[PDB]
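Engineer: Quick one: the structure is below, and I'll ask about it shortly.
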Amino acid sequence: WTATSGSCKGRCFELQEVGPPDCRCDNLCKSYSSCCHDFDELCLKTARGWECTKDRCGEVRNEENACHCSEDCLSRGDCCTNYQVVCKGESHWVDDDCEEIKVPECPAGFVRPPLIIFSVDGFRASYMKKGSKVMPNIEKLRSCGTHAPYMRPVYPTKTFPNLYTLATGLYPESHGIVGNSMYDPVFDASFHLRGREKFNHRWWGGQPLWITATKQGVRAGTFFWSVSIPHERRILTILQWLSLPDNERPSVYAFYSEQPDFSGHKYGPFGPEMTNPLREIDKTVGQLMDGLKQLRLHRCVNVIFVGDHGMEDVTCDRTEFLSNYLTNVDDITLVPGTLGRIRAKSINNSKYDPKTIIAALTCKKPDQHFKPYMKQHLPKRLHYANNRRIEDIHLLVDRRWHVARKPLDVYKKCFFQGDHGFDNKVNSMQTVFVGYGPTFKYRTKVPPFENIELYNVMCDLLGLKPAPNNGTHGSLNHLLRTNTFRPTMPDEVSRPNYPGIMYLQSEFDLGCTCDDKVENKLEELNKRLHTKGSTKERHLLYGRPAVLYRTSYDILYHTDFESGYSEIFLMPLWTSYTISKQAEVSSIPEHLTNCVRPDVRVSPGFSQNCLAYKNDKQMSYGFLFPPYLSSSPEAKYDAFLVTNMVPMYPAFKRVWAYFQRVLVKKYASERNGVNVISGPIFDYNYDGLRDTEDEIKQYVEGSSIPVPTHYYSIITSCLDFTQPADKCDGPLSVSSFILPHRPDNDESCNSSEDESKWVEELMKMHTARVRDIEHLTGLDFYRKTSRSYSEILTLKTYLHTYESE
Ligand SMILES: *[C@@H]1O[C@H](CO)[C@@H](O[C@@H]2O[C@H](CO)[C@@H](O[C@@H]3O[C@H](CO[C@H]4O[C@H](CO)[C@@H](O)[C@H](O[C@H]5O[C@H](CO)[C@@H](O)[C@H](O)[C@@H]5O[C@H]5O[C@H](CO)[C@@H](O)[C@H](O)[C@@H]5O)[C@@H]4O)[C@@H](O)[C@H](O[C@H]4O[C@H](CO)[C@@H](O)[C@H](O)[C@@H]4O[C@H]4O[C@H](CO)[C@@H](O)[C@H](O)[C@@H]4O)[C@@H]3O)[C@H](O)[C@H]2NC(C)=O)[C@H](O)[C@H]1NC(C)=O
Ligand SMILES: Cc1cc(OCc2cc[nH]n2)c(C(C)(C)C)cc1Cl
Ligand SMILES: [Ca+2]
Ligand SMILES: [Ca+2]
Ligand SMILES: [Cl-]
Ligand code: NA
Ligand code: NA
Ligand SMILES: [Zn+2]
């Protein structure tokens, strides 16, 4: 019940909210049917429109008008944004030359530059270049401020997941808004775009910027705008708030536009009808900037121009139908569209089997435009698994396509020409970032970054301490003129042991064999020095990784590679080696095919054993440093040490062997040497974080050898590729991956073919940031470089996407 007979007189767009049944004048009242009777009249005035005209100059105030042109309007803070231009011979902001904003130039009483987040729905990254002729205000912001060529959204590339990630710095799996439609089995409630349940507060986790601000003494304007409030009114309201007294004035504001997304759906990303929405957005920016200039705030306010996602060409005829694959189609609930999420129609149905669903949807048609996954097998870079609102079965849909349950769903709902929601690596899903103001840099381009990073920056712009989030604080320091955050490297928790030769061959009863007893004082001192770490500066280019949890491990040195060997997990946490441009691939010689050698530095009791692999009919083994890349026949023996062995399914060995035999050398040729760090990852509870030993769900049969869920590699070289990887003066270049350790290649539809036709494609799909690998291993890389720490942070958040420009 609303007692809508109270009043909005003087309370229009109240910042604080009144408890029902006192009626509301806040934005958001419209959505709840709770506005006071006089809301529209007092708060949504429209009389005479949005602009001053020559005749209105100096007029007598009329409180009915949408905005004002009377002499008193500036100190009332309610002039039309074009007031000075029309009535005082001022120029539009867009017509003024830009000038560096070296310091904030703010009116007395501002304690800090305000921040205005100007968010535009569906604003695809390429609109900045393609629409440049019709967006002169945005183009001035972009060229004069700090801009990236694009900003990476989170998956799924829908509206509320992205806007809420901007607000919190969290992956959707952690903030809880994991899609535009959701079922939460603990609440037993649903969340939809239409309607009221989405306004319930239990959907929304983490801590959004407006709460972070309020808790720390900074006042905030409201972020959500009801669809029936026109854009001009949203701007004028922000401008009114900026005129409040110092004790009441917010420091952070958001504007939101439903365009260009709304038109994008109807006409496609580049439909001729798209020019007009872009013009109108640009005009709104012009209104904000003219309004700020009138208030003398145009060299004081920091403005962020940001989209939530891009937009792709999608039509009704590009729909895959689950009814073409499944016979049981009525026993399932599909969340449909540009992604698929499948669960059982009914929890009473014990017949329903996810396994047979997956199999019925896997590689069934030659050009199949979606791929089914258990959520835990989705590429780790999507961070899309650790939430009860995400169904166990997921369909990743090809760009340009839709998935639906039955044809009747599509034509009983062709309407639309655009949609979004696909994989957040897809070029058409990329959106925009521009930062303009005293705290941002002047005329500076920065590389593309992920929207999860912005919360930290907005906290920095406001002098706030950010709530714990998924950004890497400091990785965006290069956007800022000042207010940078100067982070420190995390401290190592566990220091390594450096074992020497402590065990005799015969102490080992591991069931391992090697043809190797083939027997000089020159190269006897030689081999000892290698084992003591003589070549380490060649293979450990950026220092050893720090272990940031409590554990027991040993550093092991070798001619061709260095490793940090875990006595708890009985394998390396990491293995580091450099392959120069000149290096040679050799094969495993015949007399060494099944050779596994005891490591006399490491106790039999902290070693793997060959018998377990023989007994495990499902499990084979591979090597972290590849024998193929050994520097000499004698160094090759080191590669067969039991301490270099890891559990691998035969199907995964096809992948791994091609990466090590073919791809590493290819990358070294193309990149002028590479440094490689490889190792295992254990993420049995799919939370994106390193498992403790007691979380491991699978061991090599009859042993305590734990089975990794993934294998990673970090491949580093010189950004200036005229310098070899091991002699690099300046910035680094990196690409990484986190490959799922799977007993089959069902993910790769073309896997019956030669690895040269599918392996690299699989690796690209599972591209990763170094930071993703850090979360998953509890390791911290690049500790010893000649680069600044913020630069290394930026490097660790880099994602090689394998999309064209
Ligand atoms: C991205 O950044 C985020 C933010 O930093 C990282 O997420 C954090 O990770 C931590 C580790 O998983 C996690 O810490 C846990 O907190 C538990 C208390 O949680 C509540 O309080 C916090 C703080 O205010 C709050 O934010 C939480 O909100 C979550 O839950 C509600 C739903 O209930 C949601 O509305 C909200 O969106 C959010 O959900 C997300 O997180 C939870 C996990 O907490 C997931 O389940 C959801 O799917 C969703 O993703 C909570 O309200 C605390 O209870 C935990 O402590 C247990 O575990 C430790 C391990 O040290 C153990 O020692 C403790 O004793 C305790 O164990 C006991 O409970 C066990 C489990 O019930 C039980 O099995 C044992 O037997 C024990 O008795 C734990 O410390 C932190 O909450 C989240 N924060 C957020 C916001 O998600 C995230 O990891 C980053 N991602 C990556 C890839 O890096
Ligand atoms: C910039 C911005 C805008 C925004 O909402 C705008 C909006 C959407 C529909 N109507 N109004 C949100 C929430 C949606 C979280 C409230 C966050 C952020 Cl970070
Ligand atoms: Ca959107
Ligand atoms: Ca885990
Ligand atoms: Cl969705
Ligand atoms: Na085996
Ligand atoms: Na296959
Ligand atoms: Zn949309």
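Residues 51-463, 468-573, 576-591, 617-886, in that order, are what chain A shows, numbered as in Swiss-Prot.
We read in the header that X-ray crystallography, 1.9 Å was used to get this structure.
From the backbone N, Cα and C atoms, a Cβ is placed for every residue, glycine too.
Annotated domain 'SMB 1' per Swiss-Prot: 54-97, in sequence order. Among the mutagenesis results in Swiss-Prot, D171 to N has the note: Abolishes lysophospholipase D activity. The residue drawn here is the original one. Swiss-Prot gives this note for the published mutagenesis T209 to S: 15% of wild-type lysophospholipase D activity. Where Swiss-Prot documents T209 to A as a mutagenesis experiment, the accompanying text is: Abolishes lysophospholipase D activity. The 1-tetradecanoyl-sn-glycerol 3-phosphate binding site feature in Swiss-Prot is assigned to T209, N230, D311, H474. The 1-hexadecanoyl-sn-glycero-3-phosphate binding site annotation in Swiss-Prot covers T209, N230, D311, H474. For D311 to N, Swiss-Prot lists a mutagenesis experiment annotated as follows: Abolishes lysophospholipase D activity. Among the features that Swiss-Prot reports, Zn(2+) 2 binding site is placed at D311, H315, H474, with the record citing experimental evidence. Quoting Swiss-Prot on the mutagenesis of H315 to Q: 20% of wild-type lysophospholipase D activity. What Swiss-Prot says about the mutagenesis result for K430 to A is this: Impaired secretion. No effect on lysophospholipase activity.
Tell me what's around each of these sites.
Structural biologist: Non-local neighbours of the domain 'SMB 1' (54-97) in the same chain are 112, 114-116, 246, 249, 269-272, 274-276, 278-280, 283, 287, 290-291, 298, 300; each lies 6+ residues outside the stretch with a CB under 8 Å from one of its CB atoms.
Under 8 Å, Cβ to Cβ, and six or more positions away along its own chain, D171 (mutagenesis position) finds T209, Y306, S307, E308, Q309, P310, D311, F312, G357, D358.
DSSP assigns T209 (mutagenesis position) to a helical segment in the three-state reduction.
Around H474 (1-tetradecanoyl-sn-glycerol 3-phosphate binding site), the same-chain residues six or more apart in sequence whose CB sits under 8 Å from its CB are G172, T207, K208, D311, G314, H359, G360, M361, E362, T388, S482, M483, listed in sequence order.
Around the Cβ of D311 (mutagenesis position), the number of neighbouring Cβ atoms within 10 Å comes to 23. In the three-state DSSP classification, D311 (mutagenesis position) falls within a helix.
In the three-state DSSP scheme, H474 (1-tetradecanoyl-sn-glycerol 3-phosphate binding site) falls into the coil class.
Under a cutoff of 8 A between CB atoms, and with a sequence separation of 6+ in the same chain, the neighbours of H315 (mutagenesis position) are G172, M361, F470, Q471, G472, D473.
Under DSSP, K430 (mutagenesis position) is assigned to a helix (H, G or I) in the three-state scheme. Its Cβ taken as reference, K430 (mutagenesis position) is surrounded by 28 other Cβ atoms within 10 Å in the chains shown.
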Engineer: Could you tell me the whole-number distance in angstrom separating the Cα atoms of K463 and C468, on either side of the 4 residues that were not modelled?
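Structural biologist: Cα-Cα distance across the unmodelled segment: 10 Å.
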Engineer: I'd like to check the chain gap: with 2 residues not modelled between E573 and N576, what is the distance in angstrom between their CA atoms?
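Structural biologist: Logged value, Cα of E573 to Cα of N576: 9 Å.
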Engineer: In sequence order, what residues of the same chain, 6+ apart, have a Cβ less than 8 Å from the Cβ of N230 (1-tetradecanoyl-sn-glycerol 3-phosphate binding site)?
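Structural biologist: Listed in sequence order, they are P206, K208, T209, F210, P211, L243, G475.
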Engineer: Write out how many residues of the domain 'SMB 1' (54-97) are helix, how many strand and how many coil, based on DSSP.
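Structural biologist: Taking each residue of the domain 'SMB 1' (54-97) in turn, the totals are 9 helix, 4 strand, 31 coil.
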Engineer: Once the chains shown are all counted, how many other Cβ atoms turn up within 10 Å of the Cβ of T209 (mutagenesis position)?
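Structural biologist: Around the Cβ of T209 (mutagenesis position), 20 other Cβ atoms lie within 10 Å.
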